[PDB]
Amino acid sequence: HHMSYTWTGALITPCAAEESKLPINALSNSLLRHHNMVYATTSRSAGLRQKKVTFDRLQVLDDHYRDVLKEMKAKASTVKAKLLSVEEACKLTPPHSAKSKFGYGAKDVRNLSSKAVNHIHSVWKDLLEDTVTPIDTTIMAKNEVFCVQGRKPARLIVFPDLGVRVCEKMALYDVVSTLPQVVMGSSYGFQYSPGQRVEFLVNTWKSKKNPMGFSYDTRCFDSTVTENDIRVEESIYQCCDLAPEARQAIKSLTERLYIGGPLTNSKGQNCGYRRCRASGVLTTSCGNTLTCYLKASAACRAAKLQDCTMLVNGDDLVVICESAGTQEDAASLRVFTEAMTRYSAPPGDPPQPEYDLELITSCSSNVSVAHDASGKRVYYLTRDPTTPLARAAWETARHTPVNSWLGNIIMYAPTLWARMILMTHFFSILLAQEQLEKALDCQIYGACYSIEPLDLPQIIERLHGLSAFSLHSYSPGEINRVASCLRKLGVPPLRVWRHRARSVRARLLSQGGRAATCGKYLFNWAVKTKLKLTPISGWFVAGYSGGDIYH
Ligand SMILES: CC(C)CCn1c(=O)c(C2=NS(=O)(=O)c3cc(NS(C)(=O)=O)ccc3N2)c(O)n2ccnc12
């Protein structure tokens, strides 16, 4: 057996009671009426998740796999990475990151408290001196909001102690920030803003005489990741030009933490043991991207896919290539999938060839088209708004550590649903509470940012361009998917939201300075006669999911 996990039978436990039911307040019904459709995951379903993630991995590595790996290593040898000082790593820690078991917290770390710093120094020395003892991790059930499909079990998060997390940053922050783009070039997804990611997909689709594309979804990717895969990742990091002390900390973190280790619940009991990827380590995003790109690149070769271009964001993969005709394309995908499977990345849903760029979903998103003020066609990234709307509903009535509505407006600003619903609804709330000035935390590509809502128009201009404040004539397909999600969740129809936005718009103007700018730029779509809109950040460098990174 090469089992992903082994279990003692101790339960995965909560550390703060959990709500599964959508909380309701005086604002809820204005956004969403079918309250019973929205739920949060809790520890109560941890047992179901444990079954889905617990399986035997077999791997067969052929010449295609080793050929790609050697090329990846040749690129990695051009990378030079530096160690971060204690201070620099401390400043990357989120103010609300889980406190250490060793008598200090995240604010202690960020303040360079001598207790915190002395302890981090001691963890670092222990990594230099010991490269064998498994390091403790905590396993928790995540509380995430979804719409019924009817329920998903809680996903599991596994993370080491704060002092270890700081040490991870010291050894590897520079490496995981710089190495993936050097190794993968334009295939590394986390270097693009949503605008850049649309342009790379459109330009890639166009670069083909006869385009064919597909997303590839690996079933529980983290669980498919073997000890071979994690040591092979380490062998890639070790190609970089690194201080000897960083070489030794990386080796040590790989043997004692990345490859596996014991799982402790929130109550201090032993839950079992992990031999696969931990979700809550610095390297999760870079490790998964390298491993997915290596297997997928080797699988493309096996399948003889012609002129493929891949786009990789951790475990999310899309491939666009030169079509060999429909029958040949479909056979090719079967071979690609057989190869991914021998490599221990079996499919969740069989992949399917697509000849319409707009019908491919990757990173939960698809390209679509609207028209700018001039009336030119404009590509932009959108998504099904069901999950964004369910989570906005939760957030309307409860403070949560991440405001998904804010990350969503930023990332999907050009979209019909973020503009009409999310902007209108949350600006209305913030105005009534006089909180436009209040910085709020959100997550982009796994990193935490503290963003003042009043800064949105500058942020959105910077990332999307001015056209985001004037898109119109959305596609019937996009319009229809939005309207159908509104009906499903009991959200008022778009015509109601345009009326509310005129009010929100007027109220924002009633204030001047940054507030009027929000009114003027964010809600220009809502007036009959538009105003002239004229012009009024290491954000997309790398992904950091589970990496405890604050920017
Ligand atoms: C270009 C955007 C609009 C796509 C959608 N999108 C994401 O893909 C990520 C993103 N955030 S993410 O860094 O947590 C992540 C992780 C992984 N896989 S793993 C665990 O690293 O192996 C795959 C994809 C993602 N995508 C994100 O933070 N946000 C925010 C708003 N929209 C997005």
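Residue positions begin at 1 at the first shown residue.
Here the Cβ of each residue, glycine as well, is placed from N, Cα and C on the backbone.
Sequence annotations record features per position, and here Swiss-Prot assigns domain 'RdRp catalytic' to 211-329 based on sequence analysis. While the structure shown retains the original residue, Swiss-Prot records the mutagenesis experiment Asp217 to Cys, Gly or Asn (Swiss-Prot position 2639) with this note: Complete loss of RdRp activity. Annotation comment: Swiss-Prot describes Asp217, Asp315, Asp316 as Mg(2+) 2 binding site, evidence class a curator's inference. Here Swiss-Prot notes a mutagenesis experiment, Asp222 to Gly or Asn (Swiss-Prot position 2644), with the remark: Complete loss of RdRp activity. One mutagenesis experiment named in Swiss-Prot is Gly280 to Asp, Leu or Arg (Swiss-Prot position 2702), and its note says Complete loss of RdRp activity. Swiss-Prot documents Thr283 to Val (Swiss-Prot position 2705) as a published mutagenesis change and attaches the note Almost complete loss of RdRp activity. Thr284 to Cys (Swiss-Prot position 2706) appears in Swiss-Prot as a published mutagenesis result, with the remark: Almost complete loss of RdRp activity. For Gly314 to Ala or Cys (Swiss-Prot position 2736), Swiss-Prot lists a mutagenesis experiment annotated as follows: Almost complete loss of RdRp activity.
Sequence features, as recorded in Swiss-Prot, placed on the structure.
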residue: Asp217; record: mutagenesis position; DSSP (3 states): strand
residue: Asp222; record: mutagenesis position; DSSP (3 states): helix
residue: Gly280; record: mutagenesis position; DSSP (3 states): coil
residue: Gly314; record: mutagenesis position; DSSP (3 states): coil
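Checked against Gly314 (mutagenesis position), the mutagenesis positions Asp217, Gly280, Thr283, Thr284 differ in C-alpha distance, with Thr284 being the nearest. Residue counts for the domain 'RdRp catalytic' (211-329) by DSSP state, with H, G and I taken as helix and E and B as strand, are 56 helix, 33 strand, 30 coil. Ligand 1 lies under 6 Å from the Cβ of the following recorded positions, listed in sequence order from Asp217, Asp222, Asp315: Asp315. For the mutagenesis positions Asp217, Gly280, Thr283, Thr284, a Cα-Cα cutoff of 10 angstroms around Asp316 (Mg(2+) 2 binding site) retains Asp217. When other Cβ atoms within 10 Å of the Cβ of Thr284 (mutagenesis position) are tallied across all protein chains shown, the result is 26. 4 residues between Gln149 and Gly150 have no modelled coordinates; the flanking Cα atoms are 5 Å apart. Closest by Cα distance to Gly280 (mutagenesis position), from the recorded positions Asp217, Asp222, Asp315, is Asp222.
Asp222 (mutagenesis position) and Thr284 (mutagenesis position) are 9 Å apart (CA-CA, integer value).
Within 8 A of the CB centroid of the Mg(2+) 2 site residues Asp217, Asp315, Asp316, the other residues of that chain are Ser215, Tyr216, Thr218, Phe221, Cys292, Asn313, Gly314, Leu317, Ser362.
By neighbour count, meaning other C-beta atoms within 10 Å, the densest spot among the mutagenesis positions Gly280, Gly314 is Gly314.
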